[PDB]
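Encoded as structure tokens, here's the structure I'll be asking about.
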Amino acid sequence: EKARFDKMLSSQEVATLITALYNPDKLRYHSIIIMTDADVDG
DNA sequence: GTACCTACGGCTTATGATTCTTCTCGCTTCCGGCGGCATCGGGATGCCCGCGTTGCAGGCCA
């Protein structure tokens, strides 16, 4: 929301690897889990 | 031995949009010059008489 741009991209690895970016075709990795540290930055 | 990314917040500066200033197209139509003729009020010219202009000398003012 702070900077919305369809061209702005740095990694793009997550969306490229989970789906094709639209998603009903490729539904690979139906189960995802996000492990994160217990600090405030986590 | 060294390089490149963003979040947390504020002012600015680097560029596409809207109200105020200005540059001047259209001719046409009611209106404003423009000329001629009868008209009328002023005045220049002449004569008479008293008042406006000026020189002299004194008392007042800047």
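By the numbers in Swiss-Prot, the shown part of chain A spans 454-474, 483-503.
Method on record in the header is electron microscopy, 6.6 Å.
The backbone N, Cα and C atoms fix where each Cβ goes, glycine too.
Under the heading Mg(2+) 2 binding site, Swiss-Prot lists A:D498, A:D500, citing sequence analysis as support. Quoting Swiss-Prot on the mutagenesis of A:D498 to A or N: Strongly reduced DNA supercoiling and relaxation activity. Reduces ATP hydrolysis in response to DNA binding, but has only minor effect on the basal rate of ATP hydrolysis. According to Swiss-Prot, the mutagenesis experiment A:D500 to C or H carries this note: Alters metal-dependency of ATP-independent DNA relaxation, prefers Mn(2+) and Co(2+) over wild-type Mg(2+). In Swiss-Prot, a mutagenesis experiment is listed as A:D500 to A, annotated with the note Strongly reduced DNA supercoiling and relaxation activity. Reduces ATP hydrolysis in response to DNA binding, but has only minor effect on the basal rate of ATP hydrolysis. Among the mutagenesis results in Swiss-Prot, A:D502 to C or H has the note: Alters metal-dependency of ATP-independent DNA relaxation, prefers Mn(2+) and Co(2+) over wild-type Mg(2+). The residue drawn here is the original one. For the mutagenesis experiment A:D502 to A, the note given by Swiss-Prot reads: Strongly reduced DNA supercoiling and relaxation activity. Reduces ATP hydrolysis in response to DNA binding, but has only minor effect on the basal rate of ATP hydrolysis.
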Would you count the other C-beta atoms found within 10 angstroms of the C-beta of A:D502 (mutagenesis position) for me?
5
Using all protein chains in view, find how many other C-beta atoms are within 10 Å of the C-beta of A:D498 (mutagenesis position).
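A 10 Å sphere around the Cβ of A:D498 (mutagenesis position) contains 7 other Cβ atoms.
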